[PDB]
Amino acid sequence: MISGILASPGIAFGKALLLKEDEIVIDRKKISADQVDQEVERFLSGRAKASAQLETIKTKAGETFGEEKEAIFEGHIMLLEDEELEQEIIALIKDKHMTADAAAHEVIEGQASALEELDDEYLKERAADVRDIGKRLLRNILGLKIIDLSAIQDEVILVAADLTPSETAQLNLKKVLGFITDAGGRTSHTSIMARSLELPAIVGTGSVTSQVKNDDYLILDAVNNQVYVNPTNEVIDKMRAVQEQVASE
């Protein structure tokens with residue numbers, strides 16, 4: 001009886017694609033002036049990578065929804081390429097012997113924390129959008145694996161606690177079957193897509209990400225506002241006939 005907010009009606013069948021994320025471990029170790037030169041190249045040239053990353057996601061936002069949303073990610077790169085946020089990172093590594101991983105966190109620590117001090121869901125929600133640009137920056141300095149959701153090959157359902165514009169901008173609306181997230185937002189981004197794409201989806205699942213696993217067989221009803229997990233063939237067969245009779249309705 002998983003009751004959500006129901007974005008759009010539509011029964012769909014598909015395997016569960018759970019998006020898990022490994023916790024990131026930052027290096028809080030103090031390096032020697034002999035490895036500082038390496039931090040600059042690992043960060044400087046690592047800037048050629050992170051800059052090349054958003055760039056790839058930048059055009060995918062304009063080729064996916066249209067140059068209309070590309071202008072939003074365009075400014076998001078300026079913040080990353082900010083010459084000011086760069087001189088502070090560099091100095092710290094040299095002045096406080098901080099690792100590009102640790103020093104880089106220091107700046108991202110006040111940009112996100114400082115926006116939380118504002119009383120405006122506009123600049124505050126920007127805090128999450130700015131912090132998001134930081135987690136990516138880290139995965140680059142640590143060369144950690146990147147979550148590539150644009151790699152699906154078989155039709156499956158999408159399950160995740162929540163997806164930020166960047167993830168939706170690179171999502172593959174070419175082999176996806178639907179969107180299921182625990183976002184109790186009467187207007188969650190994942191919903192605005194489901195609304196413009198008129199596809200069927202849900203957002204108030206709450207804790208379904210803690211009840212299903214990846215590859216699990218899910219069945220979205222989007223009719224009685226409920227998700228069935230590996231239901232019996234008696235229910236499926238009974239709905240397979242009625243479900244399709246609705247397609248004709």
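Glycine is no exception: its Cβ is also placed from the backbone N, Cα and C atoms.
Counted within 10 Å of its Cβ, the other Cβ atoms near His189 (mutagenesis position) come to 17, all protein chains included. According to DSSP, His189 (mutagenesis position) sits within a helical segment. The annotation active site, tele-phosphohistidine intermediate is assigned in Swiss-Prot to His189.
Here Swiss-Prot describes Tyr122 to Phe as a published mutagenesis experiment; the accompanying note says: Is not detected in polar clusters. Is completely diffused throughout the cytoplasm. Does not affect function in sugar uptake or interaction with TmaR. All protein chains included, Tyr122 (mutagenesis position) registers 8 other Cβ atoms within 10 Å of its own Cβ.
Per Swiss-Prot, mutagenesis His189 to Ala is noted as: Very strong decrease of the affinity and catalytic efficiency for PEP. Inactive; when associated with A-502.
The separation of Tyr122 (mutagenesis position) from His189 (mutagenesis position), Cα to Cα, is 14 Å.
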